[PDB]
Structures are given as C-alpha cells and as structure tokens.
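Peer 1: Pasting a structure below so you can have a look.
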Amino acid sequence: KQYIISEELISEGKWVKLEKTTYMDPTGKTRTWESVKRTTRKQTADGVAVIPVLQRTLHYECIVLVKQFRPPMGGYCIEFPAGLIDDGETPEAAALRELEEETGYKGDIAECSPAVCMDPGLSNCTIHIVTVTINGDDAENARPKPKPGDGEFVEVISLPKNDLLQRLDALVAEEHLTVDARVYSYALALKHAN
Amino acid sequence: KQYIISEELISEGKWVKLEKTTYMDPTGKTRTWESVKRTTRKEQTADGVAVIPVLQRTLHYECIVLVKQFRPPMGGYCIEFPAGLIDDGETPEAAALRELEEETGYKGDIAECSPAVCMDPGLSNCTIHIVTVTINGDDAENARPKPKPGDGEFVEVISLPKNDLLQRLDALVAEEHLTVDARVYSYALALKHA
Ligand SMILES: Cc1nsc(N2CCCNCC2)n1
Ligand SMILES: Cc1nsc(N2CCCNCC2)n1
Ligand SMILES: [Cl-]
Ligand SMILES: [Mg+2]
Ligand SMILES: [Mg+2]
Ligand SMILES: [Mg+2]
Ligand SMILES: [Mg+2]
C-alpha cells in the first residue's frame, strides 16, 4: 500500500549520506522523510554483529563484548563485536574475521540471521546477527591475539551470560559507558526467558 | 584517553543533521568521523523509547506485542518494538506507556526502564530507553484495544508468543518482504539461547 516515490540527495560525505525521501502514505497522500544511508553498501547488509559465546569448562558461559570510543556518541560504548562486510565477503566470513580482529578469538558459526534493521525510522542500515561459539579450552583461544585495523582501538570485556543484564547495569553505574541497544535487548531477554 | 575536539555542522535537515567530528585517538593523533544526529533532542536523557510489551492473560502463553510499519528510510515494512521519540519534558516511562497505547491500543504497566542505550554508535549519537511494560490482557481496558495513531502513523499490531518468538519471526520473514528490527531479533535470539 505504501511505497517510495523518489529520493533526493541532500548531502553526501565519504561514509554517510542524507536524503529526502518522498513516499505515498496509505491514504494516497504524498509525504516526506529524512533518511540516512551509508555510502559503502554493495552486500546482503551493511554490517555484521557477532554474539560470541565463550565456552570454557568449569566456568560460566560468557558473552564477549567490546568497548570502544565512539565519536558519534562522544564517549565509550559497550557493544557486540562488529564491522562492515567487505564487498564480496559473506556475512559468516565477516563475522569470524571481525571477531578475530577485535577480540583475538577464533570461533565457530552457530546461526546467522537475515538482514535486520539498525534504526529504521532514521536509516536504511542493516546487519546480520551472527551467533558464534568460542571453544575457550582450545589452544588457539588460550592467549587471544586481537588484530585491530588502522584507527581501531578495542578493549575486550567478557561477561557471564547468566547475569548479563545485572553486570551491564553495573558497568553503566560505575564506568559512565553507554551499552548498545542490541546488547541490552539480548540481556533483557536472557532475564525475561521462561 | 579519547575525546572530542570539535563538531562541525555539514548539513541540517528538519529532523536529522550530519556533522564532521574531530577527535583524539589513543595514540595522541587527531582523526575525523562523520556523525549523524537528530535535531529534536533537547534535555531528554535520550532521543526515544522502545517498548518491550509483555501481554499477559490467564490461560494464555505470554506474547510480545510488536508493530509493523512502512519505514521510508528502509523503503519497506519493518517489524519492531513499539517506539517513539520522547516529547520535551516527558519521562521515558511516560513516553513508553503513551507510545504503546497510541500504537497498539494497549494500556501497559511499567516493569523496568533501561539506562539510555545506543542505536548505532558507529554512525549516530541516537539513544533510547528500552522500557519493559506488562499488559494485563484480562483487564477490560485491554480487551478490544483501539490504536490511536498520530498524523502519518499507520501501524499494524502483531502479537507473538514469547516461547516461540524467533521461529514465528522467521515465519513472517519467509512469507513477505519485511525486515525484522535488530533489537527484536536480538531479544528473540536470547529467548532461544536461554
Ligand atoms: C528522521 C525523520 N524524518 S521525518 C521524521 N518524522 C516523521 C514525521 C512524524 N514524526 C515522526 C518523525 N523523522
Ligand atoms: C561513519 C564513519 N565515519 S568515519 C568511519 N570509518 C569507517 C569504518 C571503520 N574505519 C574508520 C572510519 N565511519
Ligand atoms: Cl547459544
Ligand atoms: Mg567494529
Ligand atoms: Mg573491526
Ligand atoms: Mg513509533
Ligand atoms: Mg508513535
């Protein structure tokens, strides 16, 4: 019933553009929207985010997260490891590569979402959420070697899965970080289950 | 270690602006970023709210109440938590209960409210509070709920059982061109993983 009529470029940077979108609302009335897009998509999606489940025997299962300064936020954020998919890279391969670069862990793929939207009232940005387990008892994950790209500066923060939400609430209360909404949503559902 | 040096306006729409952010990297080097921001954020602890609405009814499985809308940035229909921007002076809890009623017709009760969490921190400064609300679906108030959408809001309500949310979402994605929101998908994944 609703559809895009046209898109007008307002402004194009190196990494992001702003567009004025015209669309038909369901009454037959024409309306506008200000829409953000990345200039880098080719791709099933812009990016991947990895849910990295660190499994060590005789330990709690952990979810591996990263902390980084985020210039759009003006501060540090706690997030799922993540990055843009390289042109002709598959979501799964992007997931293992990013996880290794950002955390030093080598993981196996468990499941892969379809493309999901990041903020659909604002942008067209999408990711694949890739659940990965990490056999923390293997020698390749003993002393994980993080291989950051240029200008990437990442701290690795592993938190127990069964208390994730309480552990994140504490980090916010004590360390003035912003937690990512997807991380928070995952933590909430771990508590809300059953 | 890292911090913002300057924020230069590039383009200001009615609703969105693009900025050139200059910041200090942890090596002591100046770097830049392209940052998206809304123009509507005043003194709110966040831009918006997203509601996690748990529909509870005697002798029913708990449902998660979701909405489907056309999203011009995406050029298509998206399945999301009920959500909206916080009005100036409105509390996050108030905004959540108000957006939930407007979008779905249901009258919720507050359960919990997150700190401000980031939407897509490598792209924008956009934040939300994720507000968990219970809906007493035995209450006559919530029997035959009537959405009260604002101007240009065109919303379908989709209630799915919490105990099968990820599979029910996958089934909707299999049947139409629609995108699931990343926070919803994240919440559904955690429900499986628990
Ligand atoms: C980013 C953006 N472009 S237009 C818009 N609004 C639509 C008009 C109704 N109010 C909701 C927000 N938001
Ligand atoms: C929106 C945006 N402004 S700079 C940027 N980077 C590309 C992604 C990783 N490399 C660092 C620079 N992205
Ligand atoms: Cl798992
Ligand atoms: Mg990254
Ligand atoms: Mg990376
Ligand atoms: Mg809304
Ligand atoms: Mg609304």
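Numbers in chain A come straight from Swiss-Prot, and the residues shown are 14-55, 57-208, in order.
Recorded method is X-ray crystallography, 1.5 Å.
Just so it is clear, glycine is given a Cβ too, placed from its N, Cα and C backbone atoms.
Pulled these features from Swiss-Prot for this protein:
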- A:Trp28, A:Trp46, A:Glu47, A:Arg51, A:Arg84, A:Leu98, A:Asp133: substrate binding site (BINDING)
- A:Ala96, A:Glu116: Mg(2+) 1 binding site (BINDING)
- A:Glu112: Mg(2+) 2 binding site (BINDING)
- A:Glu112, A:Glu116, A:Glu166: Mg(2+) 3 binding site (BINDING)
- A:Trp28 to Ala: Reduces affinity for substrate about 8-fold. Strongly reduced catalytic activity and strongly reduced affinity for substrate; when associated with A-46 (MUTAGEN)
- A:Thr45 to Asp: Phosphomimetic mutant; unable to generate ATP in the presence of diphosphate (MUTAGEN)
- A:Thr45 to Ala: Impaired phosphorylation; generates ATP in the presence of diphosphate (MUTAGEN)
- A:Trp46 to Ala: Reduces affinity for substrate about 6-fold. Strongly reduced catalytic activity and strongly reduced affinity for substrate; when associated with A-28 (MUTAGEN)
- A:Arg51 to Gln: Reduces affinity for substrate about 15-fold and reduces catalytic rate about 17-fold (MUTAGEN)
- A:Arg84 to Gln: Reduces affinity for substrate about 5-fold and reduces catalytic rate 67-fold (MUTAGEN)
- A:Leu98 to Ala: Reduces affinity for substrate about 6-fold (MUTAGEN)
- A:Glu112 to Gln: Catalytic inactive mutant for both ADP-sugar pyrophosphatase and nuclear ATP-synthesis activities. Reduces catalytic rate 6300-fold (MUTAGEN)
- A:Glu116 to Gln: Reduces catalytic rate 2000-fold (MUTAGEN)
- A:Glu166 to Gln: Reduces catalytic rate 120-fold (MUTAGEN)
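Set these features in their place in the structure for me.
Peer 2: Sequence-distant neighbours of A:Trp46 (mutagenesis position) (same chain, 6+ residues apart, CB-CB distance under 8 A): A:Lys33, A:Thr34, A:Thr35, A:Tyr36.
For A:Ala96 (Mg(2+) 1 binding site), other Cβ atoms within 10 Å of its Cβ number 23.
According to DSSP, A:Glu112 (mutagenesis position) sits within a helical segment.
Take the CB of A:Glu166 (mutagenesis position) and look out to 10 A: across all protein chains shown you find 14 other CB atoms.
Sequence-distant contacts (6 or more apart, same chain, Cβ under 8 Å) of A:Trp28 (mutagenesis position) comprise A:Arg51, A:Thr52, A:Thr53.
DSSP assigns A:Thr45 (mutagenesis position) to a strand segment in the three-state reduction. A 10 Å cutoff on Cβ-Cβ distances gives A:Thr45 (mutagenesis position) a total of 16 other Cβ atoms nearby, all chains included.
With a 10 A radius on its CB, A:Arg51 (mutagenesis position) counts 20 other CB atoms from all the protein chains.
The Cβ neighbour count for A:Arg84 (mutagenesis position), using a 10 Å radius over every protein chain in view, is 25.
Within 10 Å of the C-beta of A:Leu98 (mutagenesis position) there are 19 other C-beta atoms, taking all protein chains into account.
Take the CB of A:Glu112 (mutagenesis position) and look out to 10 A: across all protein chains shown you find 25 other CB atoms.
Packing around A:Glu116 (mutagenesis position) is summarised by its Cβ count: 27 other Cβ atoms lie within 10 angstroms of its Cβ, all protein chains included.
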Peer 1: Considering only the recorded positions A:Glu47, A:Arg84, A:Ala96, A:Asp133, which residue has the minimal Cα-Cα separation from A:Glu112 (mutagenesis position)?
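Peer 2: Among A:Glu47, A:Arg84, A:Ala96, A:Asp133, A:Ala96.
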Peer 1: Using a 10 angstroms cut-off on Cβ to Cβ distances, just flag whichever of A:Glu47, A:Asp133 is the loneliest among these binding-site residues.
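Peer 2: Output over binding-site residues A:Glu47, A:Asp133: least Cβ neighbours within 10 Å is A:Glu47.
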Peer 1: Where the distance is taken from Cα to Cα, which of the binding-site residues A:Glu47, A:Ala96, A:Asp133 turns out closest to A:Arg84 (mutagenesis position)?
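Peer 2: Result: the closest of the binding-site residues to A:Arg84 (mutagenesis position) is A:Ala96.
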Peer 1: Can you list which of the recorded positions A:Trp28, A:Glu47, A:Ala96, A:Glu112, A:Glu116, A:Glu166 have their Cβ under 6 Å from some atom of ligand 2?
Peer 2: A:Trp28
